[PDB]
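Report on the structure given below.
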Amino acid sequence: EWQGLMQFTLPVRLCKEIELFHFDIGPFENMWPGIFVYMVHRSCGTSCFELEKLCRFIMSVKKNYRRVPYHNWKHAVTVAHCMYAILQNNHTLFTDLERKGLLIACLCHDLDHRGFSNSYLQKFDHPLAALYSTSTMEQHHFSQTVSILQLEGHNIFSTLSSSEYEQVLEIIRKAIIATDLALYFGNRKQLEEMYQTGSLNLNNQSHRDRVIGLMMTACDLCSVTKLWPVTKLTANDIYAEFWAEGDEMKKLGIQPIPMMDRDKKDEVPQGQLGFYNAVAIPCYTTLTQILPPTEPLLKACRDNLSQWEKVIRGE
Ligand SMILES: Cc1cc(C)n2cc(CSc3nc(-c4ccccc4)cn3C)nc2n1
Ligand SMILES: [Mg+2]
Ligand SMILES: [Zn+2]
């Protein structure tokens, strides 16, 4: 698997389309590892990761994603592509070490997801909720990233200074932690405040960490920014995962929240509408304010909102 990927070349028709925000990796499964290498080399250069280490690392990340309906290998590459398009469009705002770190973090941000939420693990006193009190799965995801980095011939960062090693591990840690959707609502509200008061400053490291947090959310949610048919089809995978969890809660006499109750699947269109209004629209709005070249994400999300409004009135 590793050897074959060192000798992979991305077709020239994808070389133009991979740069666009709306790009759907969905149809090119066999090319996803090589698409990630392509995005790294274009963003960071051919020179900086040892190719043998990168391909060994990439194939071990793929193996450590589970066959779950949504939080899977496909989803990892979808989020890395969105970060790539954000970085390309805002390249000089971020440092070489931030581009390295943010693409690896997106690829690794859901490592070993079990198809269960933090609530589930916490309410049902799962061990991981004992290890990790808050941001339960996200801390595990970072723990899994460090473990793969420390396998034989996987340390893609082994050419950095010890100072830069701890810097990229902290960029990765914060970025993976910030995909806790529970943290996003606070983060986005502050950044929206900092934007309106004119206090937002990218050279301020805590401000810089919050803008990166919002980018991670923007990337995590980006299926709502694809063409309508792709968005509709990804939602299937999301509810399949939520509904499987609702079923486990019912077996234990717990009624799930509607979003996880497969008996309430009628109400999906209004569920998506609410998520767009409360979560997705504000996310890409604030992101477009801070990083205006990210506006096509807001446009595509708006197009998918009116599509759901259409569906709600039998169209
Ligand atoms: C890309 C993406 C990422 C995340 C985390 N998503 C979460 C959801 C679900 S939105 C939703 N559906 C319902 C609901 C309630 C009753 C019946 C049916 C559905 C309620 N909410 C809030 N979609 C998502 N997409
Ligand atoms: Mg996650
Ligand atoms: Zn994710």
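We number chain A the way Swiss-Prot does; in order, the residues shown are 721-1035.
If you check the header, you will see the structure was determined by X-ray crystallography, 2.4 Å.
Cβ from N, Cα, C; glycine included.
Look at Swiss-Prot and you will find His791, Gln992 tagged as 3',5'-cyclic GMP binding site, backed by experimental evidence. For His791, the entry in Swiss-Prot reads active site, proton donor, with the evidence type similarity to another entry. Annotated divalent metal cation 1 binding site per Swiss-Prot: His795, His829, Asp830, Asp940, in sequence order. In Swiss-Prot, a published mutagenesis experiment is listed as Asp830 to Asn, annotated Reduces activity 1000-fold. Record note (Swiss-Prot), mutagenesis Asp830 to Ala: Loss of activity and of zinc binding. The unchanged residue is displayed. Taken from Swiss-Prot, the feature divalent metal cation 2 binding site applies to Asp830.
Taking a C-beta cut-off of under 8 Å and a sequence gap of six or more, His791 (3',5'-cyclic GMP binding site) has these contacts in its own chain: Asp830, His833, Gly835, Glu961. When the binding-site residues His795, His829 are compared by the number of other CB atoms within 10 angstroms of each CB, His795 has the fewest. Among the recorded positions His795, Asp830, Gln992, residues whose Cβ is positioned under 6 Å from ligand 2 are identified as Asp830. The secondary structure of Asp940 (divalent metal cation 1 binding site), as reduced to three states from DSSP, is helical.
Excluding the listed site residues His795, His829, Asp830, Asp940, the same chain places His791, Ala796, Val799, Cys826, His833, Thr899, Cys939 with Cβ atoms within 8 Å of the centre of the divalent metal cation 1 site Cβ atoms. Between the candidate recorded positions, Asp830, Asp940, the densest Cβ environment within 10 Å is the one around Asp830. When Cα-Cα distances from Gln992 (3',5'-cyclic GMP binding site) are compared across the binding-site residues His795, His829, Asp940, the shortest belongs to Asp940.
When Cβ atoms from all protein chains are considered, those within 10 Å of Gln992 (3',5'-cyclic GMP binding site) total 23, not counting its own.
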